[PDB]
Amino acid sequence: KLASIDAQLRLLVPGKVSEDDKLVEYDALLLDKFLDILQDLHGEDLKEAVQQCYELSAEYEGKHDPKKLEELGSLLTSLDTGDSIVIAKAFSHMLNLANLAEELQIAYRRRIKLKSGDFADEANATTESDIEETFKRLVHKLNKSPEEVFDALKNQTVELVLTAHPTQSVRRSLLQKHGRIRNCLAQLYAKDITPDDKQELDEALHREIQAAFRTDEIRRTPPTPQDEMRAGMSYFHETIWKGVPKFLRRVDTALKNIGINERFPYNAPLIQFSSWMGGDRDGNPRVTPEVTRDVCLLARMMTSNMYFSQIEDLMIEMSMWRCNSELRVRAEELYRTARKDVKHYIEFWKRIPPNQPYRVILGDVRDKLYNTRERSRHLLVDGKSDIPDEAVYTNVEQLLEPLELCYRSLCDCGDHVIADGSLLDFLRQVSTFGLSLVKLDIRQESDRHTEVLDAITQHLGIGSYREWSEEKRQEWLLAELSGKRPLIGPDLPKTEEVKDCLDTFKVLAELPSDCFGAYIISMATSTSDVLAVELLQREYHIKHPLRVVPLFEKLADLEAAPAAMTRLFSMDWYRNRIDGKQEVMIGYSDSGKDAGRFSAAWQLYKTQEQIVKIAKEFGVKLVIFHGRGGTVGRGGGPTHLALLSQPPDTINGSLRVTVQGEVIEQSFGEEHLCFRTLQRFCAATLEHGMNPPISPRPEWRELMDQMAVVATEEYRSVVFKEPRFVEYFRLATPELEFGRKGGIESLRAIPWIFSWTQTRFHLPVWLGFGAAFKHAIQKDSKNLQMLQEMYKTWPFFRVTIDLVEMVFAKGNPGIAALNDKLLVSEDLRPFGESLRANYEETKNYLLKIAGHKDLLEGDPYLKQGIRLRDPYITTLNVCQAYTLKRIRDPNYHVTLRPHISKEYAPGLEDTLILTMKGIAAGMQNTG
Amino acid sequence: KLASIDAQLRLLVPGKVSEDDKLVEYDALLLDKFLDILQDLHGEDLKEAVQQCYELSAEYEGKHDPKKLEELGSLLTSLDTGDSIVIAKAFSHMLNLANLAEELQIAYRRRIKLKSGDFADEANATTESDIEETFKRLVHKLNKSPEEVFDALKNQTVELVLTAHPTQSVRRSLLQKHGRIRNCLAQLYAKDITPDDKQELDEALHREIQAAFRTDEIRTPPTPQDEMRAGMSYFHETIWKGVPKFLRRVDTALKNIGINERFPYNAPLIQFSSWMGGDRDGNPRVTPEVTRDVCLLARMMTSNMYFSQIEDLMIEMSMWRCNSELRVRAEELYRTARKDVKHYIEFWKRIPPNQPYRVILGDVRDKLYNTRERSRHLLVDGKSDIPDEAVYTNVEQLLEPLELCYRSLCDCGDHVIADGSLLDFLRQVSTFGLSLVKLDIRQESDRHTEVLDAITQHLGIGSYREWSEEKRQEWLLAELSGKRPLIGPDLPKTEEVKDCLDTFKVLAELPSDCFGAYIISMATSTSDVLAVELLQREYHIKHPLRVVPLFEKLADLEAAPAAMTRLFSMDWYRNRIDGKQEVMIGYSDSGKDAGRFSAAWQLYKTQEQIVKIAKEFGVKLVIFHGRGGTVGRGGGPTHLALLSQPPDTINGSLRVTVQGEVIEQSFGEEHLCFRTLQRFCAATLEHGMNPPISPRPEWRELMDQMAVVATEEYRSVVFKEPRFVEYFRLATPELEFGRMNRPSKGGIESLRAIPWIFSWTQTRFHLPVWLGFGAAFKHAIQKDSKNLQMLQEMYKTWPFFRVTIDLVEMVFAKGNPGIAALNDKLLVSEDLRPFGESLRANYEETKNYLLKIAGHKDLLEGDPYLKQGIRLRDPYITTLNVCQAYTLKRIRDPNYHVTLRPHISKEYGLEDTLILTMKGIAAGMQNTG
């Protein structure tokens, strides 16, 4: 049964099993129970077919014999649509189980007691510094006083911006099933388990696996953006909402342990969450002003609902009858004006007596939270509400105030100790999540603002903004930014795009400012791009204009950014507007699509240095907002070192980073990982501003510059100049099929990365590194040693290589070869072959530079997790390849096996969507 | 209370206590029991005094408040002779207990599961590569086949040469008490202990601690024969059994890399040797008779050890199935068999022929017994009627019947049984032979010159001593092919000359398997080596010992390459050495001449240069490592030290000194013994296939520049300051070490390296180890600020530099300039105090540059387990340093009076206290330079 499955799994991953290494055991137990379920639901025959696919794939992952892929292919292409769907569902579900098991292993893996002190320790969760160890290094090694460390942390802000799962927003219900599977699993391994508890936990585990597997409706319609946002907010309930105060309490403990005798102030804004879900409309016209309004109200509804749903518990605890005057007076006020009758609440449904004074205060907070929640709900569903302003909270201060009053009163009556329990936790939740637990960024591309302004200029009869030079655009924008009359009259002609863009500003002017964060400009190139958005916000008389944040994407745009920023910072109107602060966004995957990932990485390092210097010179504080695709978006320990690798002064007390949708599950799904994620963000941010990495040696810059010219040239000659690259890309990847659910340049970065990730080839991540390495080594043999010294000694270089190496570990060029054979026409097959030759050569240079014989010999726990997933992913790759063939070629047919599954009109496109989601869930983050 | 003692001890060593860290607990429990014993034996009052000394010292080691040293001084200087002795005995004893506890902690400390692969992992026992990990790295990272690894190990030799404890050879009896204390302690922490077992182990622990404490007789120095026998105790305690346990681990590791045979039982992978009774350099008590006696003692012990385990093997070898070959031999022995009682413990009647293996092994036992008794009669009576064919005279004769037993088992289907105790016994025989240590002789070059000068002058042909090096060579080569003997019966001989000649006579008379190398101390020249070769020829020694120069001073090291080249160019010599040469280096020796920094670097270069010269002449070179190097540290640091050696300087043959003050740590506890053998074997194997990086040219250049400056600073202080010697005699117990004995001392230059290192170790100042590093670092950094980074990169990246700094850093951690200051104040005359002060200023500056180069804020932040061990011993050593300081004042200064407390101890001068403090301080400091 179990032992035999353990046996097969163990062959896949040799390693040195101590007591805390249970990952293979976990996976065996889950696969075993899932196979019983499949047999039950679908029959022994189907179960055996799954087992056979698994076996062939595991054998292929052993020796990589192409024959095993062919057999696997023969089996899978012989299945009818019904059986295909069951098999893709099965293998997708096994990937999710394996991920949950891995999360449990990471959570309980033992910490290394004596850390070597090298920066490399910060790349691995077993060795990284926790917040206290970070405090102690800063005190003992950098000679900071405890007070200086405390004071910097109090002024620090970490902002985490959640973006949508590129493929599969996981619904709340299923998430909760996944959590209970993970728990049953952990409890099965609890010390001293009685046999009956074990028997019952076992049957509970079986049941939860099945419930999750059978949560599988294939819903005709794409998910609406409102549903995608709500799905994307599920992690707050599952872990983050409680996780924040647990981490802030660990900060209190750590402070205490370095001799600071106060708690971290409950209202220091150390942690802030934001979102792009319903705010980013770049290249996405489904994101309408109505969508943006709805996700603001949803965020407000959920936030007030989360406070409301925990206030009764706090009321129960706050039974104390000793209070100070201030609160006594307020309680007697509320008590006198108090309703004689039933409130339809679970717990305190009769009038609260005045000898329960804290309950009287908190009872009023509950009524306000309830009304705040209901208003938002009526605004969403009915389009408005008769609930008035003084019945709800419109600012966070109104909510904090009575809580602070409870706190002071307890402190004044001798009960400080009690105040620092749930009350303190609640205060911290209010201060972190406010009235909208995420602030929403708006994003739209620069050309849309140009178009809007052009419609205005031409209607005014003064010419065409689009025809104007950069100087003229600046001049006219600054004149109108101090203009005395509005720009927009009621008969301005508006195309649908122009209207859609203006109406977004209208929503911004109408909704409360605490709903919003930054206004990000995609494809920004110039000063005027930023002033353009400033003028539209001024025209709509927005009381608190959103800060305007350019996103410079292409290499050329990155090179022009410094002069653009310098010109902004020189303009009095703008300096006055921004009040000493500017945020700029970089997009790793964006820049990498333009120039190759190697050159984007190096150019982004340089551009950040240059912008930081320009900000200093102008006395402006700069925040760099990290978009997706960087070493800082990996999650887990690698994020810790990535943060510490940043160029000096680029953090300076304020971190803003994207948490990519495909990473959210690993970062925040399990509560220990959620805690350790918050911790490494806060610790690294703190450390970096007081302990910058080494700046590179001049020889290293020069070689980096030389390598970038070559990397870019290789990347661009393959991707942009080879006239048949596009055609090869459309055949070898599922790119076209993903898109229906101006070349690569007008293809967006997520489909670019995603399409090549699906085939296990990952061209967007590594292409260009090979030529860079080879050219450097061949120009001068000494460069091999220089590169190895950079890997060992230069944190930027180290993390940049490690991310590529992880992506190689998820790669398998045999999958791409099978796709070439099935999908690509014969005359392009040599092209596909030469790319595979570049992959191999590039991987081998990287290995040589890293000093590794094998992929990830640095990080065997990460390699182990990747290897355990591989057979499942491989089965899905093969299923997908033959599915694409059938879909593309209505005359491709094979003899079909009699239907295998029992029960007791889905098509090919349904099977495809299942493979694509499962493969993406197994690959998680790459480029 | 136990808990209160735990509390005090815990304050001394903050750290991050997981379950395997019990060292503080062990020390508390031992101190608590020893205190009960003191109260019992000597009264509550004396117990309270000891406690109070301990408390004051522990507080002082916490915050280093001078006030605590003063109070400790006031208390100790108020004690009479009788109480002083009890106190010094008490604190010495506690140091031994602490060392035993630390051993147990190192033995059970958890291994790190995932090693980073950096060479720095090989400096630490928790991270170093075991023999299998070593095999795997060679296979998977250096692309050796399993067969190539197996073949290199089969041809490898590791030879460990045991030297005398410089201060206190520990007697067998006490050693065994220490072992039992260590076991009681381990068993008290066994998982699932019943309360009665715990109560009984407790009482056993108490009893052993007392037995060891009361083994404390204080008149005569120990004879060199008794020192050798003391020095051999570790074979019985651990090494005898440890060797086959390690060789069986090699079998297991081989199997795990796909080699399906055992390591051959007769591959000479491990060899032990000795200097005890063989080294007479500066020591006229080591006579020819001494040397003869230690050879016979080694023979007696070895045959006794085989004898004392043969009956056990006979009992097991009950099997009745044997092959023809053994059957025939058994029936032979059975027919010629004695009808009557043998006075043995087990097989006292005639052995029947259906027990064939017993018949074979019965005859081996008789031979072993006779071999042992011959040696004993030769020692006690001066000769023996026991004839040659009644005993084993060659090891082959003992192997043969054991091999026959092995084959017969294999042939009858019992290979598996053969590979049990029989295999272990075969390995013991192959490793220890008929003399478990081979003895090196050592004598200084000038003695040979003196002997040959007597000969030339008696012959009327002039004076060898006056002759130039060229003329010496010419005459030596003529006589090395001479046709008549040199020495006539009327040669006039001074006692020294006679003593040196008669040593050669002992070498000619005894079996050659008793001996290893003839080491020449103070070697400088080709003729020095030929001189010894001529004397061996003159005595017609059938198997002459190989002649091994020890080049000591810097100038001698610089002249070594030309000396070796000349030797290797001479046909007579090439023919004599048959493709092999051994050369010795002495780290402490060279460091006394030129400062340790320059000696280290010069020794790196000289080894490189001699290796190259050997290759050119097609000679295999062995470098014999004398005391004081990073390779003499023991424990993990030894592993990285060995790997740090210049390329090709091991080449399959390691020969290193195991210093007497390190033997207890290396071999006393069976797990450490096993690990010691393992790291010597693993590192030696690895190095020949995986040399460290060779240094960058910039690094060599800076090393050269730094050496010039280091040597200059070391020599201006030690040799050019006209009052350094007078200061040294006041600030250290150097003179008293002399007049309470080897002999010890023409200034520092004629002072021997051990008394030099020892004297400054005693004051916790350690000048010999660090002096010169300071000027080297400062000059480098001030000449170019960039050198700081270069030096840090060398530390991080160049194993030689890393290990060289780590040893100095360990020594600073054992230092305390408060103790040296106290000695200055008590013992040094006022006009020399500024000198002492300026040395303390150099100490501080040198420490800080070292810390900066190593990237450490605090001493040993690299190695917290080592720091912890040193810190827990400090309070005991400090109490002894203070006691010693005031004792030396009283001994030296008839003016000094203090009011003495009424006698404290019950039951039921000064020189004795001093010897106790000197030995206890040395036992707590262990190895430094």
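Residue numbering for chain A follows Swiss-Prot, covering 8-748, 761-923, 944-966 in order.
Method of determination (from the header): X-ray crystallography, 2.2 Å.
Just so it is clear, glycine is given a Cβ too, placed from its N, Cα and C backbone atoms.
As recorded in Swiss-Prot, the features of this protein are as follows:
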ACT_SITE  A:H172  active site
MUTAGEN   A:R450 to G  Loss of catalytic activity
MUTAGEN   A:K600 to R or T  Decreased bicarbonate-binding and lower catalytic activity
ACT_SITE  A:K600  active site
ACT_SITE  A:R641  active site
BINDING   A:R641, A:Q673, A:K829, A:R888, A:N964  L-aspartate binding site
MUTAGEN   A:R767 to G  Loss of catalytic activity
MUTAGEN   A:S774 to A  Alteration of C4-specific kinetics, but no effect on L-malate tolerance
MUTAGEN   A:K829 to G  Decreased substrate binding and lower catalytic activity
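Looking at the residues that bind L-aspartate per the record, A:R641, A:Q673, A:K829, A:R888, A:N964, the two CA atoms farthest apart are separated by 18 Å. A coil conformation is recorded for A:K829 (mutagenesis position) in the three-state DSSP classification, outside any helix or strand. Taking A:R450, A:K600, A:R641, A:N964 as the recorded positions under consideration, the smallest Cα distance to A:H172 (active site) is found for A:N964. Cβ neighbour count within 10 Å across all protein chains ranks A:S774 highest among the recorded positions A:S774, A:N964.
Looking only at the recorded positions A:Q673, A:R767, A:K829, the one with its C-alpha closest to A:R641 (active site) is A:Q673. Cα separation, A:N964 (L-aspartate binding site) to A:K600 (mutagenesis position), rounded: 16 Å. Geometry remark: A:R450 (mutagenesis position) versus A:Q673 (L-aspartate binding site), CA distance 26 Å.
Each residue contributes its Cα atom, and for A:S774 (mutagenesis position) and A:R767 (mutagenesis position) those atoms are 11 Å apart. Neighbours of A:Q673 (L-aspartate binding site), defined as other CB atoms within 10 A of its CB across all chains, total 19. Among the recorded positions A:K600, A:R767, A:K829, A:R888, the residue whose Cβ has the fewest other Cβ atoms within 10 Å is A:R767. Checking each of the recorded positions (A:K600, A:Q673, A:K829) against A:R767 (mutagenesis position), the C-alpha distance stays within 10 Å for A:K600. Counting only the Cα atoms, the space from A:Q673 (L-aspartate binding site) to A:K600 (mutagenesis position) is about 26 angstrom. In this structure, the CA atom of A:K600 (mutagenesis position) is 20 Å away from the CA atom of A:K829 (mutagenesis position). Each residue contributes its Cα atom, and for A:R888 (L-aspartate binding site) and A:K829 (mutagenesis position) those atoms are 10 Å apart.
Classification of A:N964 (L-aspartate binding site) by DSSP places it in coil, neither helical nor stranded.
A:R450 (mutagenesis position) counts 20 other C-beta atoms within 10 Å of its own C-beta, drawing on all protein chains shown.
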